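*Asks:* Before anything else, here's the structure in question.
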Amino acid sequence: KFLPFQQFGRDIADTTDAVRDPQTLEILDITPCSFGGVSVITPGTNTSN
Amino acid sequence: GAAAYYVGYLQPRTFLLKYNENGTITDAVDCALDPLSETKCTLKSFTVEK
Ligand SMILES: *[C@@H]1O[C@H](CO)[C@@H](O)[C@H](O)[C@H]1NC(C)=O
Ligand SMILES: *[C@@H]1O[C@H](CO)[C@@H](O)[C@H](O)[C@H]1NC(C)=O
């Protein structure tokens, strides 16, 4: 929920919740998508590649 | 006619401003009123344990 005099959003990390959308008052919630991981499970360069 | 008014001065000061879920100011505590107000503000919480 937001109020007319509250068009900027930031809780602790200054997230881009302040997109009040002056064009068409529409507060948007910014959030990065999945980061991802990586790890190689290999039986060694001796057995097989 | 008849009427009345108040006159009072204001000075700088810092409180702990509490906003509920809706987004409306409901609870405020200053730092220059009581030791509790003080120790309460530093902990950034309205509840202080023993
Ligand atoms: C490579 O062969 C096996 C693979 O499991 C390994 O146990 C051995 O120690 C290795 N030997 C040499 C000569 O690379
Ligand atoms: C803020 O809370 C609700 C928002 O859902 C609103 O209906 C209500 O009038 C406001 N005040 C209180 C005390 O809930």
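By Swiss-Prot numbering, chain A shows 558-606, in order.
For this deposited structure, the header notes the method as electron microscopy, 3.8 Å.
Backbone N, Cα and C define each Cβ position, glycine as well.
Feature list, courtesy of Swiss-Prot:
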type: VARIANT; residues: A:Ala570 to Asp; note: In strain: Alpha/B.1.1.7
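For each feature listed, report its degree of burial, its nearest neighbours and the pertinent distances within the displayed model.
*Replies:* In the three-state DSSP scheme, A:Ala570 (variant position) falls into the coil class. The Cβ of A:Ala570 (variant position) has no same-chain neighbour under 8 Å that is 6 or more residues away in sequence.
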